[PDB]
Structure formats: C-alpha cells, structure tokens
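Chemist: Sharing a structure with you now.
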Amino acid sequence: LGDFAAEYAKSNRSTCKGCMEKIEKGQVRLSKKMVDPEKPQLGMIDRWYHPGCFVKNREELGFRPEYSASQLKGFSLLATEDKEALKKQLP
DNA sequence: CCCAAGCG
DNA sequence: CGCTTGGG
Ligand SMILES: [Zn+2]
C-alpha cells in the first residue's frame, strides 16, 4: 500500500516526474512517497506529478482506483472546486 | 548579501 | 542530508 499525498505546490522549484516539466507554485500536485535510485541515501522522498501525469500512471504507481481519492493524504484540505476536479479525473 | 523553506 | 534560491 504505497502512500500518497495531494497538495498545492509550495513553490515552483519542484518537477513533475511524469512529464518532467516544472510545476508552478500553487498548482495542485500529487506525490508518491518513494525511494530514489540516486539518493537511497535519502529514504522515502516525495515524487511529484501533475494530476494528469499522475493519472497516466495509476498502475505503475500502484494506485488503487477502488479506495479512490480518500487514499491521497491531504485531499480533504483542498478547495471544494479542486476536490471535485480530482474525483472526476479518477479511475 | 543572507539563510532556511523546499526539493530531491 | 546537502544544495539551490525564493524571498527577503
Ligand atoms: Zn507532468
């Protein structure tokens, strides 16, 4: 059961591991906590995705369309409008 | 110049 | 953890 987060980007310095394009400050982003090959030195760090790019990879990231949004830690803290958009985007 | 939030 | 850099 890989663990997931959802939040508004704290900054514009993070990069979407999907499209490899930088995410903008304030933009809704999703993460799988997960060791990096490069820095196993680091333990379980966040890998961030555009919700779209995330969705592209539900399988490879081990997303459980069953449980749904509830499984994204922090999902409840989002604007109602934003909460909605995701529910839709979701398997 | 400065330095800790942010990220990786 | 250590580095880069937003935000002073
Ligand atoms: Zn992306």
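Chain A is numbered as in Swiss-Prot, which gives 110-200 for the residues shown.
How was it done? The header gives X-ray crystallography, 3.0 Å.
Placed from the backbone N, Cα and C atoms, the Cβ positions cover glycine too.
Here's the feature list from Swiss-Prot:
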MUTAGEN   A:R122 to A  Strongly decreased DNA-binding
BINDING   A:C125, A:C128, A:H159, A:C162  Zn(2+) 2 binding site
MUTAGEN   A:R138 to E  Abolished binding to DNA strand breaks
Chemist: Among all chains shown, work out which of the binding-site residues A:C125, A:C128, A:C162 has the most CB atoms within 10 A of its CB.
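Modeler: Of the binding-site residues A:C125, A:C128, A:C162, the most buried by Cβ count within 10 Å is A:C125.
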Chemist: So which other residues, same chain and not among A:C125, A:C128, A:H159, A:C162, have a Cβ within 8 Å of the centroid of the Cβ atoms at the Zn(2+) 2 site?
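Modeler: So the extra residues in range turn out to be A:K126, A:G127, A:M129, A:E130, A:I132, A:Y158, A:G161, A:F163.
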Chemist: Under a three-state reading of DSSP, tell me whether A:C162 (Zn(2+) 2 binding site) is helix, strand or coil.
Modeler: helix
Chemist: Looking at the mutagenesis positions A:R122, A:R138, which sits with the largest number of other Cβ atoms within 10 Å of its Cβ?
Modeler: A:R138
Chemist: Within 10 angstroms of the C-beta of A:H159 (Zn(2+) 2 binding site), what count of other C-beta atoms is obtained when all protein chains are considered?
Modeler: 18
Chemist: Check A:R122 (mutagenesis position) against DSSP and tell me helix, strand or coil, would you?
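Modeler: DSSP assigns A:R122 (mutagenesis position) to coil.
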Chemist: In whole Å, how far does the CA atom of A:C128 (Zn(2+) 2 binding site) lie from that of A:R138 (mutagenesis position)?
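Modeler: One finds 13 Å between the Cα atoms of these residues.
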Chemist: What whole-number Å value do you get for the CA-CA distance of A:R138 (mutagenesis position) and A:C125 (Zn(2+) 2 binding site)?
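Modeler: So the Cα of A:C125 (Zn(2+) 2 binding site) lies 8 Å away from that of A:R138 (mutagenesis position).
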